[PDB]
Protein chains: 2
Amino acid sequence: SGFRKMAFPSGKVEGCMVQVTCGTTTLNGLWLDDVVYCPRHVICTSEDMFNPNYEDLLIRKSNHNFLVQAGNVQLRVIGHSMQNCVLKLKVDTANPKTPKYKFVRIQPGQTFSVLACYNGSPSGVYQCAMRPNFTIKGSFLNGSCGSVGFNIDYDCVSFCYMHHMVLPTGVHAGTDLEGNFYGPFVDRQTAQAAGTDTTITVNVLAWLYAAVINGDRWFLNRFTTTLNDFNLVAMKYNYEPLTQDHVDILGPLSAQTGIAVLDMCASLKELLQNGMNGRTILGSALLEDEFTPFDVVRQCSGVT
Amino acid sequence: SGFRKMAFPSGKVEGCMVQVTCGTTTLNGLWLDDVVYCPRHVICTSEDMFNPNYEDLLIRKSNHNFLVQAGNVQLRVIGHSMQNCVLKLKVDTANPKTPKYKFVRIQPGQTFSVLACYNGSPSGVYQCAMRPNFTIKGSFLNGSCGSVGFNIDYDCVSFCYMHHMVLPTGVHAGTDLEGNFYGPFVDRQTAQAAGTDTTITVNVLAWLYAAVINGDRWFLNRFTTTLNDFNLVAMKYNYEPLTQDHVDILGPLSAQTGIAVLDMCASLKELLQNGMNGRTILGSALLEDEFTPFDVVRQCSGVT
């Protein structure tokens, strides 16, 4: 019973967070095997961030200029490289706590847990979605850079996100663990705009199915709709177009509730055109889009 | 920047979750030092749960009837006792992962993180408040009993909650780690009602201060109010009365924003009487009350 925005257990990732310090700048790094991953702008000052030539800045650095600290164990650096927007510091000590892990580049609309950190130490954990416009709505302060987002599948930690920048807009931008930014963003303090965000339609439908599973049915209607007629309504409300793949992905939920996807879409149509009329769905007065169909299945079936 | 409902890092608690199995029933237990804590109704069948005589049921059990499994390490039971509504199973192996920990009984309105589990394995983590009526709005399935709620202060895990029951109402009830229920609830499948819930007024004000810190100011007004006149409005809207202790607790936030508490209370008065008029505050269309003044300070200052 009940439905909550739920993060993955963060233990496996806590054992991997280290404090990285080049010069005056200190941010978080991710220590896996004998390599430490961190934002490359750790080698920058606030003055350099206006327009840094990263190659020229890194060439002034040597292994001994990088101070990695895992709690109390000071790691020794024996190699350094720049992969895209991340630094790869080779160290002498392999992390004894290295989990089974993968690096993955998620797609917009997918979710992941963020372990927010400061000075290599964990502060908290929260779930978030990669927005269609490749931003995330997180909670990051100065020095939280290097905090990572991840999913856990049984035994394996799939790292998918590393935090780099807070935009003037207040939204957050970052890279995969290969250092390739999500979205058009760059790691410098220049004027950067995110672009039009849209609502993740497939996730809203998943969350409506979640609401039915938990007893909230007041939005279920007799009407139905066509995938092409719904998308005419969605586009009006800046909802991402619903594809047939999305419909197929909702199949498991449609079967568990005996509600056809297109019947659920018709209910959403009504909600978009007329609103909630003061009611709530799963304790929310807005349509929630940070739950994937898999997030709903996971939480509604007790995946371990 | 940004404000999220944030759970504590759950690593320290993951290392403590074990699978407890008496007879057919299996639920989660908490393994600290050489003792395992779990709901006493693990010794019950669904038939016994109607009206169990727990003393008589436990007296039919011996140490060898309790199957504790920590991942793959099967612990040997060498003692068993009933403290209030929890069982204390003495085992031969001390948990090598036992953190510095305390048991605490929280007060209504305080928050804590829940590590939801199934079969002794962690599923996810989420933050929640002890409602004024001593329920919690969580996410629990069959077998999630024994999942625990906790806070972390620097090095110490303060365990404050263990999940026992899902009420017919859909809300969740549980005990402290001494086995004393929060609220009037009992561990049997009888008719139980939670009683009138109210909104945690001090938390809403904290969250309004959070909104100011993050750029949302559209609700700040010129008016002020009296503590006694505000509570006349609060009582009408089933908001808990605001005491002077609450005002003092908000002092740190009032200082960081230059907004007097009673000026913030006047803004809330307006929000309660006129609503949000379609606007949002920190991405929510309802007034949020699961953030304590300390939760806001923690997340707005990057506590590690």
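What you see of chain A is 3264-3567, where the numbers are those given in Swiss-Prot.
Technique stated in the header: X-ray crystallography, 1.8 Å.
Note: Cβ is positioned from N, Cα and C throughout, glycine not excepted.
Positions annotated as active site, for 3CL-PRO activity by Swiss-Prot, on the basis of sequence analysis: A:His3304. Residues or ranges marked as active site, nucleophile in Swiss-Prot (evidence: experimental evidence): A:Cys3408. Natural variation at this site is recorded by Swiss-Prot as A:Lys3353 to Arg, annotated: In strain: Beta/B.1.351. Here Swiss-Prot notes a natural variant, A:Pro3395 to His, with the remark: In strain: Omicron/BA.1, Omicron/BA.2, Omicron/BA.2.12.1, Omicron/BA.2.75, Omicron/BA.4, Omicron/BA.5, Omicron/BQ.1.1, Omicron/XBB.1.5, Omicron/EG.5.1. The annotation that Swiss-Prot gives for the naturally occurring variant A:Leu3468 to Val reads: In strain: Zeta/P.2.
Look at the recorded positions A:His3304, A:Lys3353 and count other Cβ atoms within 10 Å of each Cβ; A:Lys3353 has the fewest. With A:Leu3468 (variant position) as the anchor, the candidate recorded positions are A:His3304, A:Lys3353, A:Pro3395, A:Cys3408, and the one with the nearest CA is A:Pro3395. Long-range Cβ proximity for A:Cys3408 (active site, nucleophile), meaning a same-chain Cβ under 8 A and a gap of 6 or more residues, is found for A:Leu3290, A:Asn3291, A:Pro3302, A:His3304, A:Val3305, A:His3426, A:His3427, A:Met3428. Cα of A:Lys3353 (variant position) to Cα of A:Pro3395 (variant position): a distance of 35 Å.
DSSP assigns A:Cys3408 (active site, nucleophile) to coil in the three-state reduction, placing it in neither a helix nor a strand. Under the DSSP three-state reduction, A:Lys3353 (variant position) is assigned to strand. According to its DSSP assignment, A:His3304 (active site, for 3CL-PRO activity) is helical. Packing around A:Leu3468 (variant position) is summarised by its Cβ count: 27 other Cβ atoms lie within 10 angstroms of its Cβ, all protein chains included.
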